[PDB]
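Here is the structure we will look at, set down as structure tokens.
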Amino acid sequence: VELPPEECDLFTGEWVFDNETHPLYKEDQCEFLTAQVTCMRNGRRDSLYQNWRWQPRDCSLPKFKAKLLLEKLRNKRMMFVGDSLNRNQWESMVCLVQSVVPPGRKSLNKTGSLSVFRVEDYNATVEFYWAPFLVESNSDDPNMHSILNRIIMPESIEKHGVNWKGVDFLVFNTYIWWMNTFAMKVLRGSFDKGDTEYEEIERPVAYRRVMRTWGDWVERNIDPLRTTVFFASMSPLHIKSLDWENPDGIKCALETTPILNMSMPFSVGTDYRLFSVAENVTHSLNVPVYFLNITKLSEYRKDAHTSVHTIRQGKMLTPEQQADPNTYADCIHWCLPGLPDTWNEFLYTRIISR
Ligand SMILES: *[C@@H]1O[C@H](CO)[C@@H](O[C@@H]2O[C@H](CO)[C@@H](O)[C@H](O)[C@H]2NC(C)=O)[C@H](O)[C@H]1NC(C)=O
Ligand SMILES: *[C@@H]1O[C@H](CO)[C@@H](O)[C@H](O)[C@H]1NC(C)=O
Ligand SMILES: *[C@@H]1O[C@H](CO)[C@@H](O)[C@H](O)[C@H]1NC(C)=O
Ligand SMILES: *[C@@H]1O[C@H](CO)[C@@H](O)[C@H](O)[C@H]1NC(C)=O
Ligand SMILES: *[C@@H]1O[C@H](CO)[C@@H](O)[C@H](O)[C@H]1NC(C)=O
Ligand SMILES: *[C@@H]1O[C@H](CO)[C@@H](O)[C@H](O)[C@H]1NC(C)=O
Ligand SMILES: [Ca+2]
Ligand SMILES: [Co+2]
Ligand SMILES: [Co+2]
């Protein structure tokens, strides 16, 4: 295994086709994949999206060996904290490590907000904690159905943070639920006091407030020598095919290859004001935080979304539904294997590097 230089920027590079190494697992090999993300089982027939690897400009990612990762995880906890895209990344990590773990020596247990995947022989866990805004919100139950009015408490994080203490590897995120409305709904008092009044705060201002509460929590509670902290940058959406100069497309649903032309400037609507807030706040802390800068590289992956090959309110989209991607395509979430496996190759690289 060849470790990159500390100074190699892992997030500047290009996508390279490599069906000799990628995907790092097959969909059928991973019994833990949920129906949301098993695109092939769900009817997708092209699989070239699985074959792409990310090649940094100045170095190679080291060959993924799950055993090396699991040795770094022996007697330790890795926890993904955040929204449904961090849950997508957690599912990927589960597949990546479980690839070498024999039957019976692994298990998944979901208890409320916390999902726990155990690897018995290593006494290792890969966990997901639902906190879509990081701070306390009215949307902190992962099994609550949709509401139109999401509300946050930007200075409240202690109750969530109790669940994060003692964890060895922490990967935080938060983005997609910031994007539903122009401004953010911010509670005046506290949910637990029955308060209901909120005001609307500008999206980046409320984000900065959240990131400051989070950073302070980190600074107070994390020992750098015990715990490595990561922050996964904004996972992009691909909802408008004109955004990558394909007006004849249908959202992300007709796309089976990445954007390859590096001289075509484009946007897919990512709110880079939040990216700057996150980049600054994470670099500004005493406790080091490795910023997983996955945004632009993920923007090229117009091909890797679940599209119509997924679920809706708990069941597979029908053939009739799948035939109308304009109405039913999900251009948020990602097929597994696929893009979030790359997000996890960055985590792996950093973990085996220390
Ligand atoms: C996040 O990653 C992107 C690339 O995926 C970085 O943008 C590139 O930065 C290099 C300089 O290191 C430029 O030469 C490239 O033109 C940029 N590429 C693109 C495609 O924009 C960005 O700098 C990274 N940001 C941080 C804060 O790490
Ligand atoms: C890999 O892709 C190439 C080009 O698309 C294809 O010809 C080949 O059959 C694939 N994989 C192999 C041979 O393992
Ligand atoms: C198993 O892993 C956990 C997670 O860090 C640790 O606290 C625990 O003490 C380990 N148990 C043994 C017997 O090593
Ligand atoms: C999952 O962990 C919980 C802790 O709340 C425990 O009570 C339960 O027995 C576990 N479930 C399974 C199926 O092992
Ligand atoms: C790459 O995009 C640029 C800018 O749109 C364009 O000039 C050029 O034709 C493209 N190259 C291709 C498709 O090879
Ligand atoms: C924060 O972010 C922007 C762009 O990423 C930068 O230009 C600005 O100087 C930064 N401010 C602080 C306080 O770091
Ligand atoms: Ca060597
Ligand atoms: Co090249
Ligand atoms: Co411990």
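In chain A, numbers come from Swiss-Prot; the residues present are 133-486, in order.
Every residue gets a Cβ built from N, Cα and C, even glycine.
Listed in sequence order, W186, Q187, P188, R189, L429 are the same-chain residues six or more apart from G145 (mutagenesis position) with CB atoms under 8 A from its CB. According to DSSP, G145 (mutagenesis position) is assigned to a strand segment. The note that Swiss-Prot attaches to the published mutagenesis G145 to R is: In esk1-1; increased freezing tolerance.
In Swiss-Prot, a published mutagenesis experiment is listed as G214 to E, annotated In esk1-2; increased freezing tolerance. Using a 10 Å radius centred on the Cβ of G214 (mutagenesis position) and all shown protein chains, the other Cβ atoms total 25.
Around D215 (mutagenesis position), the same-chain residues six or more apart in sequence whose CB sits under 8 Å from its CB are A263, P264, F265, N305, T306, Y307, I308, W309, listed in sequence order. Record note (Swiss-Prot), mutagenesis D215 to A: Almost abolishes transferase activity. The unchanged residue is displayed.
In the three-state DSSP assignment, the secondary structure recorded for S216 (active site, nucleophile) is helix. Within the same chain, residues at least six positions away from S216 (active site, nucleophile) with a Cβ under 8 Å of its Cβ are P264, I308, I464, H465. As annotated by Swiss-Prot, active site, nucleophile applies to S216.
In Swiss-Prot, a published mutagenesis experiment is listed as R219 to A, annotated Decreases transferase activity 2-fold.
Remark: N220 (mutagenesis position) has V169, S367, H465, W466, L468, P472 as non-local neighbours, by Cβ distance under 8 Å and separation of at least 6 in sequence. For the mutagenesis of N220 to A, Swiss-Prot gives this note: No effect on transferase activity. The structure shown keeps the original residue.
Quoted from Swiss-Prot, the note on mutagenesis experiment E259 to K is: In esk1-3; increased freezing tolerance. Using a 10 Å Cβ-Cβ cutoff, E259 (mutagenesis position) registers 23 neighbours.
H437 (mutagenesis position) counts 28 other C-beta atoms within 10 Å of its own C-beta, drawing on all protein chains shown. Looking at Swiss-Prot, you'll find the mutagenesis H437 to A noted as follows: Decreases transferase activity 3-fold.
Taking a C-beta cut-off of under 8 Å and a sequence gap of six or more, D462 (mutagenesis position) has these contacts in its own chain: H437, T438, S439, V440, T442. Experimental mutagenesis is annotated in Swiss-Prot for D462 to A, with the remark: Abolishes transferase activity.
Summarising the annotation, Swiss-Prot assigns active site, proton donor to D462 and lists experimental evidence as the type of evidence.
Note on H465 (mutagenesis position): other Cβ atoms within 10 Å of its Cβ, all shown chains, come to 24. Mutagenesis annotation in Swiss-Prot: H465 to A, described as Abolishes transferase activity; the structure shown retains the original residue.
Among the features that Swiss-Prot reports, active site, proton acceptor is placed at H465, with the record citing experimental evidence.
Separation of the C-alpha atoms of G214 (mutagenesis position) and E259 (mutagenesis position): 11 Å, rounded to the nearest whole number. In this structure the C-alpha atoms belonging to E259 (mutagenesis position) and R219 (mutagenesis position) are separated by 9 Å. Long-range Cβ contacts of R219 (mutagenesis position) within its own chain (separation 6+, distance under 8 Å): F212, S247, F260, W262.
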